[PDB]
Amino acid sequence: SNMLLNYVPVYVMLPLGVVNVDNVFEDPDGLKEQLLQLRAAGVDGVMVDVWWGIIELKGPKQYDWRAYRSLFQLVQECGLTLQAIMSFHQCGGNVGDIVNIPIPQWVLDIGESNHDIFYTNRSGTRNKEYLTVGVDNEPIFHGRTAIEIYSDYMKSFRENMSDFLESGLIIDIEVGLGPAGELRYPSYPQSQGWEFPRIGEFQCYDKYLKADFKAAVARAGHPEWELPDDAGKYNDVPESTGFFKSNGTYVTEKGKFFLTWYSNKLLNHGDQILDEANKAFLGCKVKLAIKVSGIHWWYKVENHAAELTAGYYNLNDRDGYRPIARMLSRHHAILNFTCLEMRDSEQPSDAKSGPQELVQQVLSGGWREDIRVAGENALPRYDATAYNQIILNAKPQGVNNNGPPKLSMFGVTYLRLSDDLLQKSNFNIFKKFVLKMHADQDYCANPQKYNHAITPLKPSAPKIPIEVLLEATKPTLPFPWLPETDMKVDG
Ligand SMILES: OC[C@H]1O[C@@H]2O[C@H]3[C@H](O)[C@@H](O)[C@@H](O[C@H]4[C@H](O)[C@@H](O)[C@@H](O[C@H]5[C@H](O)[C@@H](O)[C@@H](O[C@H]6[C@H](O)[C@@H](O)[C@@H](O[C@H]7[C@H](O)[C@@H](O)[C@@H](O[C@H]1[C@H](O)[C@H]2O)O[C@@H]7CO)O[C@@H]6CO)O[C@@H]5CO)O[C@@H]4CO)O[C@@H]3CO
């Protein structure tokens, strides 16, 4: 017993591009001042993208870890821990983007002659942010499969960073699984014109995923079934489409077959690469983590359109998040849910948005499957009402004065370190959010004091067959949330 058993750690994402496209850590001195500000405020650690496109730029297995070694060196000197993201995706690239980091140019050159390695919508547009799950086991990248590329990157990371791993700097390894490092399809690409609150588009039209679907429907006894031709366009509203309207194609046997195939592609993608990540970090004192997106728009209508096009097959009578938490339990991994601050009342009504009940459904699913749940805010916020919503989600039933809370999140990573955060009046409110996350205790350098000790990563438990995974689609009632935190930052 102790209020310290109530402590939930706070981490801060580092600036995008802190080491740049040229693999140079540009300004150790500037980062250093900022990192020391963060250490004085009581922040437990930081999070950084380890961009595949910077490190394996020159060619297959041509890795240069030097600028990231210097960055981890400086973080360790500032007394902070680190969450490392194995970022196999593109950063930025659209209008007025601050940073643009693509994937390896050598992979991009293969895609010049085989455009089907990228995610593709019905119109034939290639999204180059991430390699389609269709080429995961295709040996077409100079003799390697895309999962062997990801596996090798993680093994080289473990060998060349083993002194930071052995010294306990790195708290967890987040492994990037899609666009923006999240396990999902690129269904809402800003770059292709999408604008909130639109339903997005299915991204299964590359030749590998289409050839896969057609063989599957032929085996289910319906060889004549096709991919959606009536789901509309990025910016539609669902009732405007044949697929998502009342009694439309999604409710059909053909539509339910497609939606089960499409969302299952992500579960097996997630499970095979995390199989690799557990081999690469076996024995290290690190926890594995993945990022799931919070797609709250259209959550309040029956068709949950934006979630379905993203690959999350979540309906009111079908839980599409607790199969992901179940799959994560054999790898002993954490579910990092990337949206934690929004309130429904902040949403335009015509978006039919349910941020607060999407969170209660995803975190209750994880704690029910007995995994650890972490999260991030989705958009930069500096105000107390955002911060008080993060703290309510961090500990849904308040502080337990008498022991550990029944329910608590494993960590929260705040989106971005910026000069704005550090502005004097903003930083004084961030300091109080850190205090309340810590349940009013000072920062605690030793995690074991607050029951966060990290053990050497055990080997993955056995494969869970997809029929036992999909049993977790049975809808359950969420655990109860307090209406408001008992540890307010105070407006
Ligand atoms: O590069 C863009 C953006 O990318 C990443 O954000 C994700 C986000 O994490 C996802 O959840 C999703 O976001 C949805 C929201 O969930 C949804 O509510 C809606 O958001 C509206 C906001 O609610 C509304 O306030 C307003 O947003 C403002 C915003 O408050 C401003 O701060 C400013 O936003 C910029 C950010 O400040 C900047 O960091 C960057 O954001 C990244 C983000 O860091 C990253 O996590 O760019 C944005 C855009 O300029 O301006 C906006 C208004 O322009 O309006 C939005 C709707 O326009 O919609 C978003 C998606 O639009 O998806 C994003 C994108 O992948």
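Heads up, chain A uses Swiss-Prot numbers, so what you see runs 6-496.
Determination method: X-ray crystallography, 2.0 Å.
Backbone N, Cα and C atoms are what each Cβ position is placed from, and that goes for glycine too.
Listed in sequence order, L21, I90, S92, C96, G186 are the same-chain residues at least 6 apart in sequence whose CB falls under 8 Å from the CB of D54 (substrate binding site). Annotation source Swiss-Prot lists substrate binding site at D54, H94, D102, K296, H301, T343, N382, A383, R421.
The number of other CB atoms found within 10 A of the CB of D102 (mutagenesis position), across every protein chain shown, is 13. For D102 to N or E, Swiss-Prot lists a mutagenesis experiment annotated as follows: Loss of activity.
Annotation note: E187 (mutagenesis position) sits in a strand segment as assigned by DSSP. Here Swiss-Prot notes a mutagenesis experiment, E187 to Q or D, with the remark: Loss of activity.
What Swiss-Prot lists as active site, proton donor is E187. Using a 10 Å Cβ-Cβ cutoff, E187 (mutagenesis position) registers 22 neighbours.
Secondary structure at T343 (mutagenesis position), as computed by DSSP, is coil. Sequence-distant contacts of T343 (mutagenesis position), defined as residues of its own chain at least six apart whose C-beta falls under 8 angstroms from its C-beta, comprise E187, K296, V297, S298, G299, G380, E381, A383. Under its mutagenesis annotations, Swiss-Prot gives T343 to V the following note: Reduces activity 16-fold.
Quoted from Swiss-Prot for the published mutagenesis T343 to A: Reduces activity 1700-fold.
While the structure shown retains the original residue, Swiss-Prot records the mutagenesis experiment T343 to S with this note: Reduces activity 360-fold.
For the mutagenesis experiment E381 to Q, the note given by Swiss-Prot reads: Loss of activity.
Feature annotation from Swiss-Prot assigns active site, proton acceptor to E381; the stated evidence is experimental evidence. In the structure as shown, the Cβ atom of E381 (mutagenesis position) sits within 10 Å of 21 other Cβ atoms. According to DSSP, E381 (mutagenesis position) is assigned to a strand segment.
Set side by side, the binding-site residues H301, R421 differ in how many other CB atoms lie within 10 angstroms of their CB, and the most is found at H301.
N382 (substrate binding site) counts 23 other C-beta atoms within 10 Å of its own C-beta, drawing on all protein chains shown.
For the pair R421 (substrate binding site) and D102 (mutagenesis position), the Cα-Cα distance reads 16 Å. Here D102 (mutagenesis position) is positioned 25 angstrom away from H301 (substrate binding site), judged by their C-alpha atoms. Rounded to the nearest whole angstrom, the C-alpha distance between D102 (mutagenesis position) and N382 (substrate binding site) is 20.
Residues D54, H94, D102, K296, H301, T343, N382, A383, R421 are the ones the record ties to substrate, and the longest Cα gap between any two of them is 25 Å. Secondary structure at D54 (substrate binding site), as computed by DSSP, is strand.
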